[PDB]
Amino acid sequence: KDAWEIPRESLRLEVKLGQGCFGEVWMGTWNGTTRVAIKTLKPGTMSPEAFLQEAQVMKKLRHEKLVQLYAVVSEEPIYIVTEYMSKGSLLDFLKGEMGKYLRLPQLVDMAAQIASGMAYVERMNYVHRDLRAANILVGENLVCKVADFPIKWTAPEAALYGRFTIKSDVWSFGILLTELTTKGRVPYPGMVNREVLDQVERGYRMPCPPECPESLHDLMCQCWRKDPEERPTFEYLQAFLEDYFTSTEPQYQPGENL
Amino acid sequence: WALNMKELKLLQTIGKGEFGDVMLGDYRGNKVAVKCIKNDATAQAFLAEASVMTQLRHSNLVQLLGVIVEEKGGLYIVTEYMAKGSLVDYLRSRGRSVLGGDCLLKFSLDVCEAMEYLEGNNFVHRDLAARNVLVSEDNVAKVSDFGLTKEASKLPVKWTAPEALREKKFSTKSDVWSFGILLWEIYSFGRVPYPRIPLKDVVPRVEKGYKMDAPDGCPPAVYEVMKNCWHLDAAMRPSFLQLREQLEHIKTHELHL
């Protein structure tokens, strides 16, 4: 193994964040200090080679807005140690106490960050395949880093024919824009999956959420173009969201909610 | 140049803009573009655009196919269909990972030749921008939207030269300025001009000598063409022929790769 490799006494599993089917996840300490997230595999679910794929990649990929792998422990029991993100998923954060205080300048900024990361993903010819708020992590200063069956966030061509591409990732970005803009809500409210597949296929598209400026929705519709070669790149997305309040809506006034 | 409405079937709306609408259509079996002009009560904007188009013939200018006048009042300009949409979108969609340097320079030369042709026929476009440049099925960029086209004499501020917004007369030199802006759009892959500045600062900053930064990964020589287009003293700006020659000098020595 690599010199990514650490002694499994340097780790110090402290507070249990959450759980799930594929092992659990903890806050903690590596070596002396350093806050850390500590992901683990349950010997029971998937093999060593399975849950050590997201280290094959998480090693090669370093970017400001992808959550950074710090070090692994390969021989089971497994422990992936990464950087700590201290407000939990985007969904919780937004959907929780602070959520209600965020307005459009803040959510647009978060979104510009996510796209900065999905544009580094882009440049490297990688493909995420499950881009949604639940898989974004948040930290101090409203920072947001990418890292780690969702039909409602997944592009038609992937949902049906299994063609995942960075453009099919852009589709979810647009769905993720609905998440930021309604502060946590499932897309396509009061629809089960068969309607979402049914209706997007007949051409339906989520409207403009409450108070959401119409320049935002246009760019969601740009992400939701049927023909995937047309949806804009994360590099376009990123810049648009970076300049939103000067180039697109420089006469924006804060409302009830956004 | 007269066409018959009975042979035109309006299929779908390609774009609903502020000064007109464009629809994909079928005329005598072939896909075609149909445009109508808004806020034109006397139809003189319509007449002016159609007329000038009957006088333009260059391989890099969207070609007029004909005119349709229904006595009821529906006025349309039928144009060749450009399958790849505006240059702006084409750039944004495919982006950096697809469009090589040759492609970008090739687009610049396409537009530049169209412009050299217009200057050579004493016309001023006054509305040159990546949005107004369309791409055909086999990647040929062509200037379009000749509404504001008139012989050497509202204008989009972010694309218009300072003297043009201020002076009542427009000239090829303002067009050259717009070309400069457009190139920036090209090498920026559709990004919008003056990214981190309020639309109310542009002209004053610009006149105070501001100039956008060379885009990411932009060839220094290409950026110098842009800059050369942005001189504050219009007369010092290059001719479109001089622009073509320099873009060709760049291509010839592969200063863009």
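Start at 1 and count along the chain as shown; that gives each residue its number.
Looks like X-ray crystallography, 4.1 Å, at least that's what the header says.
Cβ coordinates come from backbone N, Cα and C, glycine included.
Features as listed in Swiss-Prot:
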- A:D130: active site, proton acceptor (ACT_SITE)
- A:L17, A:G18, A:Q19, A:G20, A:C21, A:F22, A:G23, A:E24, A:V25, A:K39: ATP binding site (BINDING)
- A:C223 to A (Swiss-Prot position 498): Significant reduction in S-nitrosylation (MUTAGEN)
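Residues near A:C223 (mutagenesis position) in space but far in sequence (CB under 8 A, at least 6 apart, same chain), listed by position: A:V170, A:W171, A:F173, A:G174, A:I175, A:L177, A:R231, A:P232, A:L237.
Listed in sequence order, A:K39, A:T40, A:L41, A:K42, A:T45, A:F51, A:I78 are the same-chain residues six or more apart from A:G23 (ATP binding site) with CB atoms under 8 A from its CB. The least crowded of the binding-site residues A:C21, A:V25, judged by other CB atoms within 10 A of its own CB, is A:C21.
The Cα of A:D148 and the Cα of A:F149, which border 19 unmodelled residues, are 17 Å apart. Excluding the listed site residues A:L17, A:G18, A:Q19, A:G20, A:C21, A:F22, A:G23, A:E24, A:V25, A:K39, the same chain places A:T40 with Cβ atoms within 8 Å of the centre of the ATP site Cβ atoms. Within the same chain, residues at least 6 positions away in sequence whose Cβ sits under 8 Å from that of A:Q19 (ATP binding site) are A:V25. Residues A:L17, A:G18, A:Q19, A:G20, A:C21, A:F22, A:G23, A:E24, A:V25, A:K39, recorded as contacting ATP, have a largest CA-CA distance of 14 Å.
Fewest Cβ neighbours within 10 Å among the recorded positions A:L17, A:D130: this applies to A:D130. DSSP gives A:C223 (mutagenesis position) a helix state. When secondary structure is read from DSSP and collapsed to three states, A:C21 (ATP binding site) falls in the coil class.
The two recorded residues A:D130 (active site, proton acceptor) and A:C21 (ATP binding site) have their Cα atoms spaced 17 Å from each other.
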